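Asks: I'd like to ask you about the structure that follows.
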Amino acid sequence: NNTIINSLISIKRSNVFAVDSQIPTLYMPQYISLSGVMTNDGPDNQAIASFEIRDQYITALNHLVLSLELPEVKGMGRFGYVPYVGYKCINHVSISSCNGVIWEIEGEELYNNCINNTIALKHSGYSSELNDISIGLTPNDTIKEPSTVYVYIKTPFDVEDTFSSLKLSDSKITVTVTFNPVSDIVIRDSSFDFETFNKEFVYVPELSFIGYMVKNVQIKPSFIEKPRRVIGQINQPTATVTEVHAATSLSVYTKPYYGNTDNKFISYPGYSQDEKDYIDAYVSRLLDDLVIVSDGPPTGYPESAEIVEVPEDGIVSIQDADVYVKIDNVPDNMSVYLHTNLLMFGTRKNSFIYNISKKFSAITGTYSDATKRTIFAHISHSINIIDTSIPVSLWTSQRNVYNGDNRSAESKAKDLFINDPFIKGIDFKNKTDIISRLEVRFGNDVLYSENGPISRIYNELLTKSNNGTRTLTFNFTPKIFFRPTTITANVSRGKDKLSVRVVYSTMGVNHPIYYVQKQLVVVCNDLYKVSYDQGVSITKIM
Amino acid sequence: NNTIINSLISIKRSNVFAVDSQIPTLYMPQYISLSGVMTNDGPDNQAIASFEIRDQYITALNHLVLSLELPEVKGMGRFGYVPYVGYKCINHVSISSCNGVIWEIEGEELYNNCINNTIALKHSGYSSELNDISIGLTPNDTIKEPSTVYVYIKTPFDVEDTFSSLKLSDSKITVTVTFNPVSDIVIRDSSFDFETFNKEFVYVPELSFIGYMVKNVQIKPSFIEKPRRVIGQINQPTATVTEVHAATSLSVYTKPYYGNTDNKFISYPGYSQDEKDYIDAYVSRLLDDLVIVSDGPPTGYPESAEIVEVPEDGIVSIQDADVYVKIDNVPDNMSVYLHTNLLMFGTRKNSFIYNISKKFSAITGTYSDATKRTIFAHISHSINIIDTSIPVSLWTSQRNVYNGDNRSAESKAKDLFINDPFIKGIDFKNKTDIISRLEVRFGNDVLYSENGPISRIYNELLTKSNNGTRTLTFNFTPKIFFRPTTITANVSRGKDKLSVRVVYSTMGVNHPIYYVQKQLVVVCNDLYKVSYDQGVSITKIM
Amino acid sequence: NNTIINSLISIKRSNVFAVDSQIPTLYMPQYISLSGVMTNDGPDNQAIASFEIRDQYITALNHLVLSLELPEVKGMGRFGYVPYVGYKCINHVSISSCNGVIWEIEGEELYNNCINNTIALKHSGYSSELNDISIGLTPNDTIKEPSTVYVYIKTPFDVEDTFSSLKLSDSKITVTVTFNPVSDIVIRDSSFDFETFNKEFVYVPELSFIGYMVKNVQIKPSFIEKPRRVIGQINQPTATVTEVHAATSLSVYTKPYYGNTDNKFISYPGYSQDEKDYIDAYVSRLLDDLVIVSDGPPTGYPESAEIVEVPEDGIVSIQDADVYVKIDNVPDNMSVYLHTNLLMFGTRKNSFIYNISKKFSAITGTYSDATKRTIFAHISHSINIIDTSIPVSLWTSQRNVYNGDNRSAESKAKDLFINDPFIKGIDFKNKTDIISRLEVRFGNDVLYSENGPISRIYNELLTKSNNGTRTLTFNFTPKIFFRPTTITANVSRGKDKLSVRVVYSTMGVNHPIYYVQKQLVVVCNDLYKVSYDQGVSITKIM
């Protein structure tokens, strides 16, 4: 061993075993919490909370956390909050000064920036207590107990802590939070008295931040990135963000538009949010009408329903599709029935039929004489996240030549209103990639084009995220310590804008998901200079 | 595309594409492992392992890892290790030189610092193999096979690798590990011969660390943070840490005190540690006594037990509560019975009753003729984490007007001794927040006060942790490269101390968990200067 | 509160609230994707894709991503891709210039470097769509739909983004990807027409990278680490990497060699890759032959099979082992049977026996008259990851004194060919540590020796990984900004090499897994200097 030590044993070297331990600026942090001023004026009387931060001792601040006291939900229907309820109820956030807006973000973009922060996401409300679809039995029954959720309003001032902090520069800072209508953050059946709930519900907010009391602060200018959103017209595959002079990134995604529907869906998995969870919740809801053990032909189904007695061999053939169903402990007086067309969709009477019953291979279970119901054991099916994301209105579409919804009255009563504001793609999990081509143009010249989502793969790799978006990043320079790298305009050559064009993929004219309306969302991060001369001021880089 | 590359094309610029690649200090790392010296003197003859580090070539060190050789557990009872068994058996760790203690930590605080390190936590012993509750059948049977567990003793010397490393100078460094009783790290039934196990069990430790052999080390002074904790009096909502002169943080949490009990609990979920897992383990244990299938009235239950035959409609009414129990394949000669008061608690006769049977709404299952038992299918219940965290001693408490434990002898035999040293709150998962208010005072002046756990929300956000504590951090300055920012005393004004006052929520005099004793835990991180002049020396900042 | 802000209120201090915001090098990033040139000119017509990056505008590059287009798999057998299919089909990657190879890696080492990057791993092909063992029913049936996977080729140029980027000193850079045969990345039964699949399968690659267009680049030299591996002779417990002059790390692991077998295994868990998942998949496959309900003695099993009728008390004794099997709803004309020796191994008659039936304690379930099969409720067993990792060839081994595979013809038909190239250890999860002692020698001198895998514990702790390897790291100096610390050679003493010796564990008294052939793997990271005098050049540090 000693011979290797002697093999170890003159150049100028950097000390990697000691540090010169520099003394920082003298400061003292403090967690400050303020109650706001609530306003409900004009646009559908929307809720706006205003917080004024004016202190001679608060020199700088960062890490904004908005808390919300959710009330006790009493009643008789089925009710649950959407996952991350705290983020979903934020429509817009705006930080301002005497000189105007310093930074502002749309609710969905704040969520998108925090999507990879599991801690922040939990805090906003991701619990079985909140997200499970609870049931009221009596008019005085408690559906949900009161709860407090915490929303981390991630800002550019948190990146490098004290270094990136917002300096107040002897000015009043006003944080303004615009809320989404409570209908958005709630999942309910028709049975629930939403009318009374909507009237009585009030957002109860409190803004908290980390304040810094700094002795002899030496302020210098900085740069900030402001996200700017462009939502295209319904089913328009283009968006243009004008006046692009110094952008650090460009993000592209799609959103479904459910305005052509009642926002009612057959099932929701609640707290369990995996792709398998959405599917299982759906299959579970259909099974009660799909396999019926009755004496004799089942009653209470539309005349359009084709309920067939299962043969001795257990195989029911629905055209090309074969469904094997074998139920144990069936009474001698009863028979096993299969609903041959629970949900079906067709463009013409001679067209291809999209039938949900055809999506089942094998159904096995045991009948309970005690509870007079079937307890399914093993199911073989080809159901997917797209089926679970079909608004019930699209099965009943004018475009559908058949009845479409052949379920029982009971099943239809259990349908849920889902108005989740932050849905992407055409499914609840944004699994299906509906973009075949992406084309970005700086002016009239093609800046980037792709077929596969390589820009999404890079976005996920570079940010270590499981939920990325097709993103072009122009800045690979360290934040705060350097002026960000940007795509830079040439007004003379008319390179004032970024135009995005997509080429969507298609399904059969016979799949209800074909009729889901899409909107293209383009997000641009513009570079701004922060000056602290006469209070806090921001200037667009040009 | 070329017009955009021409749109890209004199200011002083920082090179972001090249680096000057500076030569570091000449060193050679080495993984060194040492066997210690075991001592069992004085306080209940507690186990203390001592490791002496001194090598003409070891210049500096970091990343301490304690290996523990767990023996083969042979015998007849039910036995399991606590999750993260390696951390749980550490009572205290102390690094010291000829000049005295350099750094020391209480076992629970070392665990708290490593709670967000999933890798370190797995290494300490978190598996099906160690943490499941295993069963012995013969006196020579193997309950547990031998295993090695690795405990990462996180120190302030690992933060910035070689830069933050502990320099040994020429002094002898002594690492001293104080071990908790084996009783603490084991979960067992009464059937297990713990008496023989306790006598025969010996901690078998080995300390490993990364040692650096540095040629011509140039040592400079440093700063280190030392955690200091104060445990309040049983049930007292106050604690004070005296002599606070330069603290970087203050943390507040509570701990249950189970000294007033036998430390016996009805159930443990083993390796599965989710809130649902604790609850499911509990429900599973109760169900065997809760719904009985017998010919006729069930036998072998206390006279105080009220077992009722389930009516034809399947609904059994226990006062206000309605329990629906429908079991399939019941023999013709037998009936279904419900235990109306399995577990009961009352402080007064003909007054409020905490009844565990009332916590069930629906119970379905099928009777097995082959194994003469019920295989429960679906259970609707309101059992919580608190219920699963009630010691069984409290159900039998002298406060209790009722017998309380109306379970079978068989059920009671399956109860488990749990002595896990690192339990927080009043439940096994520290879910229930028992602090309504927190008030911190620097001297006589209020430094901070809160109602909601905002300080915990910030602690979780700032440290990216799922298991935070109400913490006030005063240092937001980068570690190692800067002198930490601290709350600084003014002895003249009497600002020598930090006094914590909480306000506890209450469960109610008729809830068995009301009788769980609490302890306030206040943790203060004091700033210290490290000098390497005459061996390693530390000096408290004042 | 104000008295504490006055308690806050001259030394030179570092500004922690402002930054001088330095302007970076003027650049513009771009995501570039190129189609390659496919070659199959030996050794065994192995597929080699070549990508040439020659651009007057591309100054530097990093973040290489290989996309592969997987075709539609049509046919009749059972087929599934291996988890992380994208990484598994890479045999070798080589980046080179006019001056030769700059950096190259063996496919397994690229995977090992990316094993802790969950995002990259998902992208390469980890999904129920890709990894589930799918079934074809007709010769025209679609087993797998077409899919695209993305393989992140992690290089030393991504570490510090633009700073660590590969500069192209106006030279053509050629990326060369060598592909493993498609057999390696596929899991199939005998029924599948692999012959036609292998003929028709073609790798369809596309290389993507982040190019940087830099104005007035100021290039400086750098250092790079190149992984180099040596695979020992079959069952030889030693390996030696020659010409070691400046290594930053040394890694040691073993690989099973399944060449002495048909690469057929009884079960695979598909997408579900937990240790429990592998075990459950295995137990599920054995159960159909383990507990038989027939009239009367079961038929279609080898004469060597010992199938016993389960007694009234339900307990069947297989020597020391007791198996309790209780099946419900068994017809009056039928009996319950237990296969006493489903799989048995021995190298000597009337000596030790490894019997898989003996690894079961209890088996319960209910017979379905409807599907004429047993639905197993609860199983008590002692089956582990090793048992699921034993090739069927070892049961049929010449050394085996018994028949070995006493399963039904049906069971044997469901066996799967697994040729996963990146298997470590002797089990599918590399859980079992088969090294009792490790000894590393730099020349003739012992550099390091250990018994337990402390080097693996440190590797996992230091890199924050769940799947580490026994690794000695010599560099603890920050990458890019410093010349890496290395173990240095002394050619005179013959310290030119690193010689590793291992003592494999006996793996138990009579385990078939002891006859799985092992290959000791040693990986060395050699330090290379990157120079740009004329084009891009590398030089091995000596």
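All residue numbers given for chain C refer to Swiss-Prot; the residues shown span 2-10, 15-547 in order.
Every residue gets a Cβ built from N, Cα and C, even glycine.
In case it helps, Swiss-Prot gives these features for our protein:
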type    : residues        : note
MUTAGEN : C:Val24 to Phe  : Confers 35% resistance to rifampicin
MUTAGEN : C:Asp25 to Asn  : Confers 60% resistance to rifampicin
MUTAGEN : C:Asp25 to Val  : Confers 45% resistance to rifampicin
MUTAGEN : C:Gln27 to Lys  : Confers 50% resistance to rifampicin
MUTAGEN : C:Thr30 to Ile  : Confers 50% resistance to rifampicin
MUTAGEN : C:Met33 to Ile  : Confers 20% resistance to rifampicin
MUTAGEN : C:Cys94 to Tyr  : Confers 30% resistance to rifampicin
MUTAGEN : C:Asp175 to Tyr : Confers 50% resistance to rifampicin
MUTAGEN : C:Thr243 to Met : Confers 30% resistance to rifampicin
MUTAGEN : C:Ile439 to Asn : Confers 45% resistance to rifampicin
MUTAGEN : C:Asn480 to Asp : Confers 80% resistance to rifampicin
MUTAGEN : C:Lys484 to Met : Confers 70% resistance to rifampicin
MUTAGEN : C:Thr511 to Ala : Confers 35% resistance to rifampicin
Asks: In the deposited model, 4 residues lying between C:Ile10 and C:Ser15 are absent; what is the Cα-Cα distance separating these two residues, in Å, to the nearest whole number?
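Replies: It comes to 12 Å between the two flanking Cα atoms.
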Asks: Among the mutagenesis positions (C:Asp25, C:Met33, C:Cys94, C:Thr243), which are close to chain A, meaning C-beta separation under 8 angstroms?
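Replies: The mutagenesis positions close to chain A are C:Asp25, C:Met33.
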Asks: By the criterion CB under 8 A from chain B, which of the mutagenesis positions C:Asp25, C:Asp175, C:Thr511 would you report?
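Replies: In terms of proximity to chain B, the mutagenesis positions that count are none, since no Cβ is under 8 Å.
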Asks: Can you tell me the CA-to-CA distance separating C:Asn480 (mutagenesis position) and C:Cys94 (mutagenesis position), as a whole number of Å?
Replies: 31
Asks: Calculate the distance in Å between the alpha carbons (Cα) of C:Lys484 (mutagenesis position) and C:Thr30 (mutagenesis position), and round it to a whole number.
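Replies: Pair distance, Cα basis, whole Å: 21 Å.
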Asks: Who sits close to C:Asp175 (mutagenesis position): which same-chain residues at least 6 apart have their Cβ under 8 Å from its Cβ?
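Replies: Sequence-distant Cβ neighbours: C:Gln61, C:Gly540.
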Asks: Please identify, among the mutagenesis positions C:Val24, C:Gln27, C:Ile439, C:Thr511, the one with the smallest Cα-Cα distance to C:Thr243 (mutagenesis position).
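Replies: Considering only the listed mutagenesis positions, the nearest one is C:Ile439.
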Asks: Counting only other Cβ atoms and using a 10 Å cut-off, which of the mutagenesis positions C:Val24, C:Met33, C:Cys94, C:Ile439 scores lowest?
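Replies: It is C:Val24 that, of the mutagenesis positions C:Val24, C:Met33, C:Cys94, C:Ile439, has the fewest other Cβ atoms within 10 Å.
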Asks: To the nearest whole angstrom, state the Cα distance for the pair C:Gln27 (mutagenesis position) and C:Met33 (mutagenesis position).
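Replies: Cα-Cα distance, C:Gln27 (mutagenesis position) to C:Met33 (mutagenesis position): 17 Å.
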Asks: Looking only at C-alpha atoms, tell me how far C:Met33 (mutagenesis position) is from C:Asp25 (mutagenesis position), rounded to the nearest Å.
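Replies: The separation of the Cα atoms works out to 23 Å.
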Asks: Give me the non-local Cβ neighbours of C:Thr511 (mutagenesis position): same chain, 6+ apart in sequence, Cβ-Cβ under 8 Å, ordered along the sequence.
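Replies: Correct list: C:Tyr519.
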Asks: If you draw a 10 Å sphere around the Cβ of C:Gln27 (mutagenesis position), how many other Cβ atoms fall inside it, taking every protein chain shown into account?
Replies: 14
Asks: Around the C-beta of C:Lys484 (mutagenesis position), how many further C-beta atoms are within 10 angstroms, looking at every protein chain?
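Replies: There are 15 of them.
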Asks: Measure from the Cα of C:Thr30 (mutagenesis position) to the Cα of every one of the mutagenesis positions C:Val24, C:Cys94, C:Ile439, then give the nearest.
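Replies: Answer for the nearest of the mutagenesis positions: C:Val24.
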Asks: Using other CB atoms within 10 angstroms as the count, which residue among the mutagenesis positions C:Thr30, C:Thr243 scores least?
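Replies: Counting other Cβ atoms within 10 Å of each of the mutagenesis positions C:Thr30, C:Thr243 gives the minimum at C:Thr243.
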Asks: Just to verify a number: CA distance, C:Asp25 (mutagenesis position) to C:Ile439 (mutagenesis position), in angstrom, no decimals.
Replies: 56
Asks: Please report the three-state DSSP label of C:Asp25 (mutagenesis position).
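Replies: Looking at the DSSP assignment, C:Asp25 (mutagenesis position) belongs to neither helix nor strand, so coil.
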Asks: If you draw a 10 Å sphere on the Cβ of C:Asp25 (mutagenesis position), how many other Cβ atoms land inside?
Replies: 9
Asks: Fill in the CA-CA distance, C:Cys94 (mutagenesis position) to C:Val24 (mutagenesis position), as an integer in Å.
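Replies: Computed Cα spacing between C:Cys94 (mutagenesis position) and C:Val24 (mutagenesis position) is 47 Å.
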